[PDB]
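Below is one structure, written out as structure tokens; comments come after it.
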Amino acid sequence: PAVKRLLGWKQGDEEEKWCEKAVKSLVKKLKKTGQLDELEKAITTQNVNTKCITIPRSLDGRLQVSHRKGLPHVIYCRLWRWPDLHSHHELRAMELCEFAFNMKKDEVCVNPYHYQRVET
Amino acid sequence: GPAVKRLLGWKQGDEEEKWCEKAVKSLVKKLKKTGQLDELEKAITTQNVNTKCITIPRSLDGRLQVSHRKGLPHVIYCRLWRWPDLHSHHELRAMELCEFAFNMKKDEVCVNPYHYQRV
DNA sequence: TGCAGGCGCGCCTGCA
DNA sequence: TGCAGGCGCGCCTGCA
DNA sequence: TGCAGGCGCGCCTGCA
DNA sequence: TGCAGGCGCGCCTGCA
Ligand SMILES: [Zn+2]
Ligand SMILES: [Zn+2]
């Protein structure tokens, strides 16, 4: 009771506010392209055989979320799988991943379960 | 909105939100024992600077440990309820009204966030 | 309900 | 020297 | 010198 | 509907 009341008054940190901004950014795109269910299926079931969850690729490959840039597959693999993920060099797509980042296609797959972490 | 909160619950960087709950649980347990919990809720919800000092015992080095993390008690609770980007105790100055301020080295340390001003 | 295991303050080490 | 961080004994908690 | 980060126009939201 | 304001991708800049 008092603990949960006092916790509600907590000033929110920028990292949690940014994570929410990162998830809202992806959800808005997936909703528009009919891919939101697949993201929830991939995240909650950890199923590697899920479809590619794609977003359009930018000219430099970077994605901006609340004044912060990063590679989109790296942003969402750090979010749902490896918080200590340093760079794209630590990621390796599976053969089944049609839209892997490394392939530089029109769309980029951000399904965290289509990438394997390597120790570079 | 429902999908965003659902998907957010699945994130991996949850090390900091479980800690804030442990930090609040730690303070509440001490304030209930000493009859000061209502004053904390009055200070937090009303932002009233003229609230009474909300004290906890002071340790030998002045640091407080919450779930394997150490910090100065007034800094911990000012960052929690007022300034998340609060860097160190050097950015805090107690109001003159505050009898149990951190810098006073007394037996009890006041952790009412509304008895400190940011500099 | 006895008791294994969690965790904090005090003690100590180790840099800048 | 201000500060960070590791870890044990004493205190406290939650099960079979 | 590669590349992180600043910032504007275009896009979009939201009031009157 | 005239207008304000938030923010990203594309463009551009400044360091270690
Ligand atoms: Zn894929
Ligand atoms: Zn005070």
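Numbers run from 1 along the shown chain.
The deposited model was determined using X-ray crystallography, 2.3 Å.
Heads up, the Cβ atoms here are built off N, Cα and C, so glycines get one too.
What Swiss-Prot annotates here:
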type: MUTAGEN; residues: B:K22 to R (Swiss-Prot position 33); note: Slightly decreased monoubiquitination
type: MUTAGEN; residues: B:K42 to R (Swiss-Prot position 53); note: Slightly decreased monoubiquitination
type: BINDING; residues: B:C53, B:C98, B:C110, B:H115; note: Zn(2+) binding site
type: MUTAGEN; residues: B:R63 to D (Swiss-Prot position 74); note: Reduced interaction with JUN. Loss of transcriptional activity and cooperation with JUN
type: MUTAGEN; residues: B:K70 to R (Swiss-Prot position 81); note: Decreased monoubiquitination
Alpha-carbon spacing, B:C110 (Zn(2+) binding site) to B:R63 (mutagenesis position), which is rounded to whole Å: 13
Neighbourhood of ligand 2 - recorded positions from B:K22, B:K42, B:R63, B:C98, B:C110 with Cβ under 6 Å: B:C98, B:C110
Distance [Cα-Cα, Å, rounded] between B:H115 (Zn(2+) binding site) and B:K42 (mutagenesis position): 13
Among B:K42, B:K70, B:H115, the most crowded of the recorded positions [Cβ within 10 Å]: B:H115
List of residues, in chain order, with Cβ under 8 A from that of B:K22 (mutagenesis position) and at least 6 apart: B:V66, B:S67
Listed recorded positions B:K42, B:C53, B:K70, B:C98, filtered to Cα within 10 Å of B:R63 (mutagenesis position): B:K70
Tertiary neighbours of B:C53 (Zn(2+) binding site) (same chain, Cβ under 8 Å, six or more apart): B:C98, B:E99, B:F100, B:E108, B:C110, B:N112, B:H115
Densest Cβ neighbourhood among B:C98, B:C110 (binding-site residues), 10 Å radius: B:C110
Whole-number Å value for how far B:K70 (mutagenesis position) lies from B:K42 (mutagenesis position) (Cα to Cα): 27
Other same-chain residues whose Cβ falls within 8 Å of the Cβ centroid of B:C53, B:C98, B:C110, B:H115, the recorded Zn(2+) site, in sequence order: B:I54, B:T55, B:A94, B:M95, B:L97, B:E99, B:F100, B:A101, B:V111, B:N112, B:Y116
